[PDB]
Amino acid sequence: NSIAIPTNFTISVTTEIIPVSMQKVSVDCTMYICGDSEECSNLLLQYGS
Amino acid sequence: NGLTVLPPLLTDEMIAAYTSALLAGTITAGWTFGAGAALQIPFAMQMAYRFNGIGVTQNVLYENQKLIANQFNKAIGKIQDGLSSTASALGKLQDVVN
Amino acid sequence: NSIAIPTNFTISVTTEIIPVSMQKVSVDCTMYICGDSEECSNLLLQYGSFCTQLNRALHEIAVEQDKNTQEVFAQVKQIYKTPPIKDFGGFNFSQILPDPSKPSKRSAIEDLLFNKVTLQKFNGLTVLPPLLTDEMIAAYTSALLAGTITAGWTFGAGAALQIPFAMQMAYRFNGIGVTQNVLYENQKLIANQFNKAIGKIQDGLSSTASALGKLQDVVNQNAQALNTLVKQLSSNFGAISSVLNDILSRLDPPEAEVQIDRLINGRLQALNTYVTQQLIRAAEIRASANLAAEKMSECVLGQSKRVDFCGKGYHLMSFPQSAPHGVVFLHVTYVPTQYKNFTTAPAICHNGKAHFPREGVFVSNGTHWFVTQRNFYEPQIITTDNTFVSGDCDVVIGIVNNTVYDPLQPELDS
Amino acid sequence: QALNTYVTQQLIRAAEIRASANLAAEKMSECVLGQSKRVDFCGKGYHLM
Amino acid sequence: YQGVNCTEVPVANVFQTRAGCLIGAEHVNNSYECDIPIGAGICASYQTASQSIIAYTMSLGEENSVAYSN
Ligand SMILES: *[C@@H]1O[C@H](CO)[C@@H](O[C@@H]2O[C@H](CO)[C@@H](O[C@@H]3O[C@H](CO[C@H]4O[C@H](CO)[C@@H](O)[C@H](O)[C@@H]4O)[C@@H](O)[C@H](O[C@H]4O[C@H](CO)[C@@H](O)[C@H](O)[C@@H]4O)[C@@H]3O)[C@H](O)[C@H]2NC(C)=O)[C@H](O)[C@H]1NC(C)=O
Ligand SMILES: *[C@@H]1O[C@H](CO)[C@@H](O[C@@H]2O[C@H](CO)[C@@H](O[C@@H]3O[C@H](CO[C@H]4O[C@H](CO)[C@@H](O)[C@H](O)[C@@H]4O)[C@@H](O)[C@H](O[C@H]4O[C@H](CO)[C@@H](O)[C@H](O)[C@@H]4O)[C@@H]3O)[C@H](O)[C@H]2NC(C)=O)[C@H](O)[C@H]1NC(C)=O
Ligand SMILES: *[C@@H]1O[C@H](CO)[C@@H](O[C@@H]2O[C@H](CO)[C@@H](O[C@@H]3O[C@H](CO[C@H]4O[C@H](CO)[C@@H](O)[C@H](O)[C@@H]4O)[C@@H](O)[C@H](O[C@H]4O[C@H](CO)[C@@H](O)[C@H](O)[C@@H]4O)[C@@H]3O)[C@H](O)[C@H]2NC(C)=O)[C@H](O)[C@H]1NC(C)=O
Ligand SMILES: *[C@@H]1O[C@H](CO)[C@@H](O[C@@H]2O[C@H](CO)[C@@H](O[C@@H]3O[C@H](CO[C@H]4O[C@H](CO)[C@@H](O)[C@H](O)[C@@H]4O)[C@@H](O)[C@H](O[C@H]4O[C@H](CO)[C@@H](O)[C@H](O)[C@@H]4O)[C@@H]3O)[C@H](O)[C@H]2NC(C)=O)[C@H](O)[C@H]1NC(C)=O
Ligand SMILES: *[C@@H]1O[C@H](CO)[C@@H](O[C@@H]2O[C@H](CO)[C@@H](O[C@@H]3O[C@H](CO[C@H]4O[C@H](CO)[C@@H](O)[C@H](O)[C@@H]4O)[C@@H](O)[C@H](O[C@H]4O[C@H](CO)[C@@H](O)[C@H](O)[C@@H]4O)[C@@H]3O)[C@H](O)[C@H]2NC(C)=O)[C@H](O)[C@H]1NC(C)=O
Ligand SMILES: *[C@@H]1O[C@H](CO)[C@@H](O[C@@H]2O[C@H](CO)[C@@H](O)[C@H](O)[C@H]2NC(C)=O)[C@H](O)[C@H]1NC(C)=O
Ligand SMILES: *[C@@H]1O[C@H](CO)[C@@H](O[C@@H]2O[C@H](CO)[C@@H](O)[C@H](O)[C@H]2NC(C)=O)[C@H](O)[C@H]1NC(C)=O
Ligand SMILES: *[C@@H]1O[C@H](CO)[C@@H](O[C@@H]2O[C@H](CO)[C@@H](O)[C@H](O)[C@H]2NC(C)=O)[C@H](O)[C@H]1NC(C)=O
Ligand SMILES: *[C@@H]1O[C@H](CO)[C@@H](O[C@@H]2O[C@H](CO)[C@@H](O)[C@H](O)[C@H]2NC(C)=O)[C@H](O)[C@H]1NC(C)=O
Ligand SMILES: *[C@@H]1O[C@H](CO)[C@@H](O[C@@H]2O[C@H](CO)[C@@H](O)[C@H](O)[C@H]2NC(C)=O)[C@H](O)[C@H]1NC(C)=O
Ligand SMILES: *[C@@H]1O[C@H](CO)[C@@H](O)[C@H](O)[C@H]1NC(C)=O
């Protein structure tokens, strides 16, 4: 037959951090593999798309 | 090597402007906000109305307003100091970059 | 000391489209790589058990699709039939209930939706049909909608009896913060606005074509993936030709083995890439289906207090409609329109005590002071039945001085 | 092979970031523009602002 | 046999369903709850009368009716 009841209060402020986006990257496929070379470029066309 | 990084569509100033507009509208318009025809609603009335949503009557706020404001200001200052000292708060944002 | 209170309202209806499932595809591993050739087939056995892994992954995706559909649509196992009397207090439900005069038991809006989404075997690629046909999906949706409309808040509890619709509307008005008398005194206007909004949505669907881009994107991506997989079958990969029959009919086995090995490696890489990207896309679709199931159970079968979870405004009702590989929701909301200015105060001081409102705000139109509710203007006299007392008149900032009336003195006098 | 590995892992990481962004949007709409009754969705205690 | 025509099925109690050719099951027209899914709304189960497997169209549930009033 007991109960506890508060007689005061306090105001509390906390924080929270959430990621939203990341960095945008574009890559040249042929320049990475066969950078400035015609023999490599012609060999690359055999692999399709 | 053929690798390029290209910029985002919205600059940081635009993001800050969106956030500022959102915060100012929330503070000034209260529960009206996006409904239009906005008029300045007193802040203490908003605080009382949100006190009512917890299970506490409005007279508690209207009789302890000054103490409540003091505690709020102290908490904000404490958060500012904690950010100014500690460096490992933003590990969540640092991990993605790494 | 100012406050704005609406003096009117409007009923708003919006839509929302969510993907649920995607196409089921089965692939024969050996037929794709070494279609009708024995030397290639015998060379393939040296690579172990790649084909079994690929087949298993595709089969798991195919099963997950049917699981998604079953989770979204087959929530309630009771079938409710269309009411024979179309009397709902003036609300028109003809454009969203099944059409009894058509072979396909679809509503008009479902028929409009199913006409806006458009639209290699001997390479070992096969597409197999879903478990639930479109008629079954439509039947589930129709039963759900009819049961929600007729049974009100009883629904799944059994022993269902026709609850009048206006009673449901009043009960859901009460959950926003507006009293029932507003609905019971503006019923005809509310019904007119509802019917006009439904007609507007029908016209908007009949004119615009880019409404279902969300559902079109999935089809486009899957078709593009399959097209790329098929086109990768004409590449050379450094061999003399891209045909197994040619090289078998021209060369001897000792070097045919080397060049067939090159071709085999290329085809294996193509299949691996296709399967991996399909796996990732399936994960994304599953997340979307989970969202759709939560939306159905929280918006169609009850009221939601979460802000902006069921459209813009205060949520009243929502109705589901079926779409190809997806679902469409129709959210009904409450929007205050016409605002007016008043002066307000936090408390009233009458005879040395402070009075606060039990509900609502103290409002003044220049001379008199009343008390209303926040979402609709309905002034009334400040009495001792609208307020409660706490403390004296020296702690509240901004207290007024007048004046609280007692509804008992005229009775005691007489 | 190197390019393939890079692209695949980027795809998976993008999916995770998208889930986080969806959580952030829900948090904004449910905690900044209204009061939330969900326990511990907006910090510890009873939510005010 | 998935996606096949029984007339003629050279790769093969014979029934043509929307999912292919089914061999070894008896067709009925009483609907029940799905036990083993075949596809395109067809379901199969074995029960008493021994070793007999049947194929039927799926059922969506028990019908419910309410009294209409105002
Ligand atoms: C419910 O909880 C609240 C919240 O804590 C409490 O009530 C307040 O309790 C705080 C202590 O936690 C009290 O603050 C202290 O008050 C002392 C007495 O106040 C007099 O002196 C100050 C001096 O500036 C005057 O401004 C004030 O008007 C009073 O005349 C002060 O001695 C304390 O000041 C000292 O410490 C502070 C740092 O804490 C320094 O900045 C000062 O310079 C000084 O050194 C301090 O101000 C506060 O007074 C209480 N207010 C009330 C209204 O009660 C209780 O725990 C509880 N209240 C209940 C149950 O009623
Ligand atoms: C609550 O709101 C009030 C206004 O309503 C703010 O009060 C002012 O806040 C500003 C910003 O902090 C204070 O400006 C500061 O002035 C300092 C110098 O003057 C103070 O210090 C001398 C003692 O050296 C006192 O004699 C004098 O009276 C002032 O108290 C500057 O040094 C500060 O700059 C430093 O801090 C900033 C932080 O942003 C750094 O960026 C700087 O590089 C530098 O290190 C600052 O400019 C102003 O004094 C306050 N007014 C009063 C009357 O005190 C409260 O700040 C605000 N509180 C919260 C928690 O929001
Ligand atoms: C709260 O908001 C509501 C909602 O708008 C408003 O109250 C109603 O507002 C509508 C318009 O928004 C009013 O409708 C108009 O009423 C005019 C006068 O009504 C008489 O004439 C019509 C003619 O059919 C009779 O049916 C009616 O019984 C009245 O005798 C009409 O001139 C208007 O009709 C014309 O325009 C419509 C298209 O809008 C055409 O179809 C017609 O043929 C005709 O050319 C129109 O009907 C309505 O009267 C308002 N009152 C109601 C519904 O009771 C207010 O803004 C506001 N109400 C408040 C504050 O009380
Ligand atoms: C609210 O509920 C009521 C019933 O309670 C519905 O009223 C009936 O709705 C049907 C369906 O739209 C109407 O049937 C239509 O009849 C047209 C021909 O008659 C109308 O037009 C002539 C003038 O040309 C008038 O003289 C005559 O009185 C009628 O008003 C047909 O042409 C229609 O078919 C066309 O539209 C359909 C749309 O589904 C197309 O599929 C067809 O191919 C064709 O293009 C249509 O059959 C009926 O007339 C309405 N009754 C009355 C009394 O008007 C409301 O429609 C309903 N409203 C909402 C918003 O739910
Ligand atoms: C809301 O309503 C409350 C109560 O109805 C008002 O509070 C009263 O305001 C009046 C003024 O309008 C006050 O009357 C004045 O009181 C002065 C102070 O004396 C009183 O207070 C002291 C405190 O120590 C007591 O000891 C003393 O016994 C009194 O009770 C008097 O000096 C004034 O008299 C002078 O001015 C009048 C003007 O007519 C002259 O006729 C006199 O001859 C004399 O020169 C005056 O009587 C009254 O005290 C307030 N009551 C309380 C309880 O504070 C608020 O003003 C009202 N607010 C608004 C916005 O309307
Ligand atoms: C809300 O509208 C009222 C009009 O009902 C505005 O009252 C005007 O107030 C200005 C001074 O602020 C006066 O010059 C006008 O004469 C008033 N108009 C009337 C019709 O009385 C009130 O200003 C508006 N609220 C706010 C915050 O400006
Ligand atoms: C707006 O204020 C006016 C006073 O300027 C109120 O007019 C009186 O209101 C009382 C009770 O409401 C009536 O008994 C009087 O007959 C009214 N006087 C006149 C000249 O009309 C009016 O009621 C207030 N209205 C609202 C909605 O607050
Ligand atoms: C596969 O079998 C179906 C039977 O369900 C065939 O459809 C009918 O076939 C008969 C003769 O086999 C034709 O006379 C009908 O015109 C066909 N109907 C339709 C709507 O096409 C179907 O032709 C068979 N497919 C193949 C490739 O034999
Ligand atoms: C249930 O299936 C039986 C098949 O055993 C149906 O009986 C045949 O029905 C077709 C038309 O659907 C007739 O052309 C045959 O002559 C019937 N055969 C016999 C032996 O009667 C029966 O009609 C089906 N039930 C229903 C309601 O369609
Ligand atoms: C709900 O139950 C009541 C009785 O508890 C039903 O009242 C019956 O009404 C029919 C006529 O519609 C009478 O023939 C019966 O005699 C009534 N029953 C009794 C016990 O008097 C009532 O119809 C039921 N609700 C609905 C919608 O049918
Ligand atoms: C139901 O009662 C309403 C009045 O409340 C009446 O207008 C309507 O015609 C009645 N309908 C039936 C089917 O009894």
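Note that chain C is numbered according to Swiss-Prot, with residues 710-828, 853-1147 shown in order.
Per deposition record, electron microscopy, 2.8 Å.
Here the Cβ of each residue, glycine as well, is placed from N, Cα and C on the backbone.
Here the residue is the original one, but Swiss-Prot notes a natural variant at this spot, C:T716 to I: In strain: Alpha/B.1.1.7. Cβ neighbours within 10 Å of C:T716 (variant position), excluding its own Cβ and spanning all shown chains: 12. C:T716 (variant position) falls within neither a helix nor a strand when secondary structure is assigned with DSSP, and so counts as coil.
Counting every protein chain shown, the number of other Cβ atoms lying within 10 Å of the Cβ of C:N764 (variant position) is 15. In the three-state DSSP scheme, C:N764 (variant position) is classed as helix. Recorded in Swiss-Prot as a natural variant, C:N764 to K carries the remark: In strain: Omicron/BA.1, Omicron/BA.2, Omicron/BA.2.12.1, Omicron/BA.2.75, Omicron/BA.4, Omicron/BA.5, Omicron/BQ.1.1, Omicron/XBB.1.5, Omicron/EG.5.1.
Under natural variants, Swiss-Prot gives C:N856 to K with this note: In strain: Omicron/BA.1. Same-chain residues at least 6 positions away in sequence with a Cβ under 8 Å from that of C:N856 (variant position) are, in sequence order, C:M740, C:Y741, C:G744, C:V963, C:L966. In three-state terms derived from DSSP, C:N856 (variant position) belongs to a helical segment.
Record note (Swiss-Prot) on the natural variant C:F888 to L: In strain: Eta/B.1.525. The local packing around C:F888 (variant position), expressed as other Cβ atoms within 10 Å of its Cβ over all shown chains, amounts to 18.
Counting Cβ atoms from all protein chains shown, C:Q954 (variant position) has 13 others lying within 10 Å of its own Cβ. Under the DSSP three-state reduction, C:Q954 (variant position) is assigned to helix. C:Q954 to H appears in Swiss-Prot as a known natural variant, with the remark: In strain: Omicron/BA.1, Omicron/BA.2, Omicron/BA.2.12.1, Omicron/BA.2.75, Omicron/BA.4, Omicron/BA.5, Omicron/BQ.1.1, Omicron/XBB.1.5, Omicron/EG.5.1.
A simple way to gauge crowding: the CB of C:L981 (variant position) has 15 other CB atoms within 10 angstroms, across all the protein chains here. Look at C:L981 (variant position): DSSP puts it in a helix. Quoted from Swiss-Prot, the note attached to the natural variant C:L981 to F states: In strain: Omicron/BA.1.
While the structure shown retains the original residue, Swiss-Prot records the natural variant C:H1101 to Y with this note: In strain: Theta/P.3. Classification of C:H1101 (variant position) by DSSP places it in coil, neither helical nor stranded. Contacts of C:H1101 (variant position) defined by a Cβ separation under 8 A and a same-chain sequence distance of 6+ are given as none.
According to DSSP, C:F888 (variant position) is assigned to a helical segment. The variant positions recorded for this entry are C:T716, C:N764, C:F888, C:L981, and the Cα of C:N764 lies nearest to that of C:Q954 (variant position).
Put simply, of the variant positions C:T716, C:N764, C:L981, the one whose Cα is nearest the Cα of C:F888 (variant position) is C:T716. In this structure the alpha carbons, written CA, of C:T716 (variant position) and C:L981 (variant position) are 86 Å apart. C:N764 (variant position) and C:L981 (variant position) are 28 Å apart (CA-CA, integer value).
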